[PDB]
Amino acid sequence: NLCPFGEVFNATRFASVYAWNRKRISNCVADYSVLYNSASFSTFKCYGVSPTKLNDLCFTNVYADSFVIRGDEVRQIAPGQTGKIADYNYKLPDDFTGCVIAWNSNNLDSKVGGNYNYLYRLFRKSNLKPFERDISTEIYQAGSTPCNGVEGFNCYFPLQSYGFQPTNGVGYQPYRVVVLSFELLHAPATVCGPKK
Amino acid sequence: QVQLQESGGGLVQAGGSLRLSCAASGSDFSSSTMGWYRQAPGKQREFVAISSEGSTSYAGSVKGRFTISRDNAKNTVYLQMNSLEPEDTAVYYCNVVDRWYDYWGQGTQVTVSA
Ligand SMILES: *[C@@H]1O[C@H](CO[C@@H]2O[C@@H](C)[C@@H](O)[C@@H](O)[C@@H]2O)[C@@H](O[C@@H]2O[C@H](CO)[C@@H](O[C@@H]3O[C@H](CO)[C@@H](O)[C@H](O)[C@@H]3O)[C@H](O)[C@H]2NC(C)=O)[C@H](O)[C@H]1NC(C)=O
């Protein structure tokens, strides 16, 4: 029947950005119209495809990538960004055709005295490849001296907590982000809209 | 859905030991990341000991005191907590990360008196 958009946007659990969730959506029909119109989503920006023309188009694969970040960091979910989220947590490709949907979730993903459940990676030796996921927890060597698995002077634990409080201003608030990833190949199409 | 079975904890004398366990069910925990984080009251939650697939990794004050082990067969991670000090009083939460999500335990209270 219809592609399962209830399962991705109204999921009970949203992942931390370093451990982002990829659900694959294939072999169904998808009405993106109700999503674009909804004022629930503050951010709904598409790259390389018009938001009007979503129900016309046909794609080989559509992936749903979903995670929770800070409100400032929503800027980094775009092709050709840099920053701690784009370099070390979630990287889009340069040739990214797809849509970035985000909304505020301050009321669910903050509790009083901080929500320490959501983390982000702060250092990595290289920047990530596109759509790469790192859940490693080795100590980052920031200095000349080797780390021996211990948080030391120039030896740092790579995952940092957001620690979302509701008293934080809007830039430091939890936003849930869904990334729709349209892949086009020389393969046959699997997901078209209602109008095709 | 995925669940985590935290077990262990309670009160101990300073210099005492403990052992925490966290057993994982509901998913594929091949090459997964398992270990413990602690939150003393009013402080930020900070990490204690953790194994991702490449390396295991320990907090600064617990090297030599605490030891992390897992058997992949039972999908359980263990934390042998020796030489306990009243600084170590915190709620201890296990963290399991599979291919799809990071999951947290509910938290076992560990309390050390002088
Ligand atoms: C994501 O979530 C919103 C919120 O809806 C809630 O979660 C859904 C999964 C369902 O369990 C809902 O029953 C639950 O409320 C969904 O949008 C909402 O759709 C519901 C109908 O399913 C709307 O309820 C209606 O409200 C109008 C007037 O408010 C009544 O006239 C109707 O009879 C009916 O009660 C609800 O208002 C609406 N909320 C918003 C924010 O628009 C949404 O459908 C869901 N996304 C997907 C794709 O499933």
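Sequence positions for chain A are given in Swiss-Prot numbering; the residues included correspond to 334-529, in order.
Quick check of the header: X-ray crystallography, 3.0 Å.
Here the Cβ of each residue, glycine as well, is placed from N, Cα and C on the backbone.
Annotated domain 'BetaCoV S1-CTD' per Swiss-Prot: A:334-527, in sequence order, evidence recorded as experimental evidence.
In this structure, A:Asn343 (mutagenesis position) belongs to neither helix nor strand by DSSP; it is coil. Around the Cβ of A:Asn343 (mutagenesis position), the same chain contributes no residue under 8 angstroms that is 6 or more positions distant in sequence. Swiss-Prot lists A:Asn343 to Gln among its mutagenesis entries, and the accompanying note reads: Reduced viral infectivity.
Under its natural variant entries, Swiss-Prot includes A:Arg346 to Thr with the note: In strain: Omicron/BQ.1.1, Omicron/XBB.1.5, Omicron/EG.5.1. Non-local contacts of A:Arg346 (variant position) by the CB criterion (under 8 A, 6+ apart in sequence, same chain) are absent.
Among the natural variants in Swiss-Prot is A:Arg408 to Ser, noted as: In strain: Omicron/BA.2, Omicron/BA.2.12.1, Omicron/BA.2.75, Omicron/BA.4, Omicron/BA.5, Omicron/BQ.1.1, Omicron/XBB.1.5, Omicron/EG.5.1. Neighbour list (A:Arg408 (variant position), Cβ cut-off 8 Å, at least 6 residues apart, same chain): A:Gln414, A:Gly416.
Around A:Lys417 (variant position), a 10 Å sphere centred on its CB holds 18 further CB atoms from the protein chains shown. Under its natural variant annotations, Swiss-Prot gives A:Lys417 to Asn the following note: In strain: Beta/B.1.351, Omicron/BA.1, Omicron/BA.2, Omicron/BA.2.12.1, Omicron/BA.2.75, Omicron/BA.4, Omicron/BA.5, Omicron/BQ.1.1, Omicron/XBB.1.5, Omicron/EG.5.1; May enhance affinity to human ACE2 receptor.
Recorded in Swiss-Prot as a natural variant, A:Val445 to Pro carries the remark: In strain: Omicron/XBB.1.5, Omicron/EG.5.1. Non-local neighbourhood of A:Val445 (variant position): A:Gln498, A:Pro499, each in the same chain, at least six residues away, with C-beta under 8 Å from its C-beta.
With a cut-off of 8 Å between CB atoms and residues at least 6 apart in sequence, the same chain places A:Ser349, A:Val350, A:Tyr351, A:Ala352, A:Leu492, A:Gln493, A:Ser494, A:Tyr495 near A:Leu452 (variant position), listed in sequence order. For A:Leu452 to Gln, Swiss-Prot lists a natural variant annotated as follows: In strain: Omicron/BA.2.12.1.
Shown in sequence order, A:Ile472, A:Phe490 are the residues of the chain, 6+ apart in sequence, with a C-beta less than 8 angstroms from the C-beta of A:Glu484 (mutagenesis position). Under mutagenesis, Swiss-Prot gives A:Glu484 to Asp with this note: Increased replication in human TMEM106B overexpressing cells.
Swiss-Prot gives this note for the published mutagenesis A:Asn501 to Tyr: Increased binding affinity to human ACE2. Packing around A:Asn501 (mutagenesis position) is summarised by its Cβ count: 17 other Cβ atoms lie within 10 angstroms of its Cβ, all protein chains included.
While the structure shown retains the original residue, Swiss-Prot records the natural variant A:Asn501 to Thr with this note: In strain: 19B/501T. DSSP gives A:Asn501 (mutagenesis position) a coil state; it is part of no helix or strand.
Quoted from Swiss-Prot, the note on the mutagenesis of A:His519 to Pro is: Increased resistance to human covalescent sera neutralization. Reduced to three states, the DSSP call for A:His519 (mutagenesis position) is coil.
Ligand 1 lies under 6 Å from the Cβ of A:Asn343, out of the recorded positions A:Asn343, A:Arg346, A:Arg408, A:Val445, A:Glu484, A:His519. Separating the Cα atoms of A:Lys417 (variant position) and A:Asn501 (mutagenesis position) is a whole-number distance of 20 Å.
The Cβ neighbour count for A:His519 (mutagenesis position), using a 10 Å radius over every protein chain in view, is 5. Rounded to a whole value, the Cα-Cα separation of A:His519 (mutagenesis position) and A:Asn501 (mutagenesis position) is 47 Å.
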